[PDB]
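Right, one structure below, let's go through it.
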Number of protein chains: 2
Amino acid sequence: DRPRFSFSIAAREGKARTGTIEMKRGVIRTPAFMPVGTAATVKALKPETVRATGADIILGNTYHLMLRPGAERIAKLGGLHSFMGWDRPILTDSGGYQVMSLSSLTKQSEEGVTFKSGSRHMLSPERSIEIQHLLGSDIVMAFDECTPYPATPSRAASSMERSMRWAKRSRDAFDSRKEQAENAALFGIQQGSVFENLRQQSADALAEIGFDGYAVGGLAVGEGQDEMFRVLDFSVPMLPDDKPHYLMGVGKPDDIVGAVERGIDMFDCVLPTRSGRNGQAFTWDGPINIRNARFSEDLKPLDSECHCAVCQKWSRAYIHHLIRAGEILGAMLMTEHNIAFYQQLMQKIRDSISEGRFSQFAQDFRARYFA
Amino acid sequence: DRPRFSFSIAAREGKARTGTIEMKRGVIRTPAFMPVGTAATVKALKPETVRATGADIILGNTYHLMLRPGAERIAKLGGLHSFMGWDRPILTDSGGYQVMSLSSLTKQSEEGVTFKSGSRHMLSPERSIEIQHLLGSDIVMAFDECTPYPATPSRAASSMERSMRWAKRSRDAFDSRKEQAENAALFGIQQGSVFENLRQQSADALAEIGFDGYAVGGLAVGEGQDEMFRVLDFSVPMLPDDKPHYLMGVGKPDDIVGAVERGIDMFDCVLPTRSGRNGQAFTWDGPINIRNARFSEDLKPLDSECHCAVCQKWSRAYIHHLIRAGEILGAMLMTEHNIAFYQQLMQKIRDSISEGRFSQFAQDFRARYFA
Ligand SMILES: CNc1nc2c(CC[C@H]3O[C@@H](OC)[C@H](O)[C@@H]3O)c3nc(N)[nH]c(=O)c3cc2[nH]1
Ligand SMILES: CNc1nc2c(CC[C@H]3O[C@@H](OC)[C@H](O)[C@@H]3O)c3nc(N)[nH]c(=O)c3cc2[nH]1
Ligand SMILES: [Cl-]
Ligand SMILES: [Cl-]
Ligand SMILES: [Zn+2]
Ligand SMILES: [Zn+2]
């Protein structure tokens, strides 16, 4: 049977790596893209359709499930996997992004954060880890604060220092629960805003505690690609080489390619699902907005090479009609195609690294996607 | 290869019949339930999922598709079957119900009806039949007026008489288009409100013209089950015995059972799809509203005997959560289950007639459904 957690690197090209994470509930091929399902559903898809696109793992969120349907309720019903019908690994975020994005609803202290709708709900390192246990998460995220962007060096340091104290509390809470420690994995989250010295201090603190994987937090918060890449250039090498590197919240296809070139192994983003429902379809020739009148009589599939079931069966003209009409099937088809596109991107990335031609793939990808 | 149209009755019990309609695009088992897809989609279902529930034919509508995406457009794109990805028979309504339901938007005359949004669109016997040709409909409905309910005898007679003149024009328009006459079928629609003498005059006029099937129009418009059944008691025997009998707009499960007991072979209704999206699930023990708090921790499937994929995989508690949260997957799962329930009802009806035990089935069905 599979181990609790084993990350193996099969091939490398520059800073890019490809390999596998073995866990009890399945194997995750890296670099990996995780579809997001905050409400215990990847919006508009059955789990079997998510799997048919090639996803090996999906993301849930402590914050959203605590509010609805409730963490204790999900545990009483048999856990998140059984509840939603996804039997493979699930990574759960800790709520640390909502500490920032929903801060106007909050009172924060060294002990944690209380959110006020008028109902109140508290998160802390201990309670976040407990919720993730009740959900039955396979990859548990430390409870952090996503520092707002921009941040002054002083405020970035204060925030990062609190997150590192919270990372140690997260580690100890996870380890004190035997069933969780034996069956799940725990990832730490690096903070430090855009400042190299703070990123180094954060990496050192996380490596001293020790985690199964390391996320780069605090990015994809408005800084733009040039700045994100500049921060990744120095930040990813600070993390332990032999553990997965997870860039939280990224991103557009070109963001993913450049992040892999900088040593990232895992990604999550709502872009393919949310923007799909809004009419944006990803193609090898760049995104299109299917609502545009130019598609009303276009009999081609969304993308001319895509192998997904949507592109095998339906035209741009039909999907244009569905989205314009507000039809649920439009959201279903756009979402399936976009998630399939993202997984095909990841597959091409993995194969090109394995074959030592990833730098050429990245150049070819960009030349065509931005033509 | 299959004929244009052949209806065969394999077994009978009282006024109830079971058999098949053979058409070029497939076989329809009767009594049949037709899921409704007015916008070129059965809402929230891929066609393959519609088929997996057991549906042999679906319903589209001249009126809705004329407005969006347009009849000529659908023809240019290869027809409705190719457009939406359903390759089996499609029955299209003629717009005659919208002549009544949307009458405040209309100007009516002996020549037809013009609808005003501010764009204007005209329907007539000739234009309705032409639109149904452009869509590539397999069963074409005559252009009628659905008489409002209640109606005075005078107004019911005037309306019915106009519909019969329009039925003859529909017949002649259909026959004058060789490709349509050779590959599709045409059904006439009986009117006459709740009045036996007018129903008889309408049946006689339709039989004199001659049609491939006969619909009972003008019911399921607020009259209630007792009155609907009273009208069916005398109306269905007036129609040719050897052709299908289609009750437009019916209905709830008990309405379907009683209508089959009165000689109806075909049904359409938005109830399973629309009420599914609103949280109503059909079960052998009667309908339930999945939004009710009593389902929040109920691990049973929607229905304890249902063979559908939803009942094999997900609990009431999960679907309750999805519907309460407004999640698209909730609409998808409720809809698939309800359409599957309707098809299982039709299968039990067909099997019980074939075995000469339909009267016992109807009694058992009602005892349990209304317990
Ligand atoms: C979009 N860019 C971005 N996302 C981010 C997320 C995930 C939000 C998670 O919250 C929900 O999205 C609002 C989804 O579940 C998502 O996975 C982050 N999570 C944590 N714990 N810490 C971060 O520093 C952080 C930074 C992010 N930047
Ligand atoms: C609900 N009860 C009911 N439906 C009916 C429909 C279908 C409406 C069609 O219009 C759309 O629903 C508003 C769907 O496509 C539906 O199939 C009818 N159609 C015609 N042509 N003539 C009738 O006398 C008639 C009576 C009905 N009674
Ligand atoms: Cl989303
Ligand atoms: Cl509907
Ligand atoms: Zn595709
Ligand atoms: Zn079911």
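We number chain A the same way Swiss-Prot does; the residues here are 10-126, 130-383, in that order.
So this one's X-ray crystallography, 1.2 Å, going by the header.
The backbone N, Cα and C atoms fix where each Cβ goes, and this holds for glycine too.
What Swiss-Prot records for A:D102, A:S103, A:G104, A:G105, A:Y106, A:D156, A:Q203, A:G230 is substrate binding site. Sequence-distant neighbours of A:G230 (substrate binding site): residues of the same chain at least 6 apart with a C-beta under 8 Å from its C-beta are A:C158, A:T159, A:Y161, A:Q202, A:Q203, A:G204, A:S205.
Neighbour list (A:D102 (substrate binding site), Cβ cut-off 8 Å, at least 6 residues apart, same chain): A:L68, A:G69, A:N70, A:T71, A:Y72, A:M153, A:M260. Summarising the annotation, Swiss-Prot assigns active site, proton acceptor to A:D102 and lists sequence analysis as the type of evidence.
Long-range Cβ neighbours of A:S103 (mutagenesis position) (same chain, at least 6 residues apart, Cβ-Cβ under 8 Å): A:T71, A:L135, A:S140, A:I141, A:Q144, A:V152, A:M153, A:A154, A:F155, A:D156, A:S182, A:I201. The note that Swiss-Prot attaches to the published mutagenesis A:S103 to A is: Strongly reduces activity.
One entry in Swiss-Prot concerns the mutagenesis experiment A:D156 to A. Its note says: Abolishes catalytic activity. Within 10 Å of the C-beta of A:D156 (mutagenesis position) we count 32 further C-beta atoms, all protein chains included.
DSSP assigns A:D280 (mutagenesis position) to a strand. There are 24 other Cβ atoms within 10 Å of the Cβ belonging to A:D280 (mutagenesis position). Experimental mutagenesis at this site is recorded by Swiss-Prot as A:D280 to N, annotated: Abolishes catalytic activity.
Among the features that Swiss-Prot reports, active site, nucleophile is placed at A:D280.
Of all Cβ atoms in the shown protein chains, 19 besides its own fall within 10 Å of the Cβ of A:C318 (Zn(2+) binding site). Marked as Zn(2+) binding site by Swiss-Prot: A:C318, A:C320, A:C323, A:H349.
Among the recorded positions A:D280, A:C318, A:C320, A:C323, A:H349, no residue is found with its Cα located within 10 Å of the Cα of A:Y106 (substrate binding site). For A:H349 (Zn(2+) binding site), the nearest of the recorded positions A:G104, A:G105, A:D280 in terms of C-alpha separation is A:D280.
Straight-line distance between the Cα atoms of A:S126 and A:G130 is 5 Å, even though 3 residues between them have no modelled coordinates. Within the same chain, residues at least six positions away from A:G105 (substrate binding site) with a Cβ under 8 Å of its Cβ are A:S140, A:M153, A:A154, A:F155, A:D156, A:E157, A:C158, A:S175, A:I201, A:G229. The two recorded residues, A:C323 (Zn(2+) binding site) and A:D280 (mutagenesis position), show a Cα separation of 24 Å. Distances between the Cα of A:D280 (mutagenesis position) and those of the binding-site residues A:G104, A:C318, A:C320 are shortest for A:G104. What surrounds the Zn(2+) site, by Cβ distance within 8 Å of the Cβ centroid and not counting A:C318, A:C320, A:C323, A:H349, is the set A:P313, A:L314, A:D315, A:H319, A:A321, A:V322, A:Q324, A:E348, A:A352, A:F353 from the same chain.
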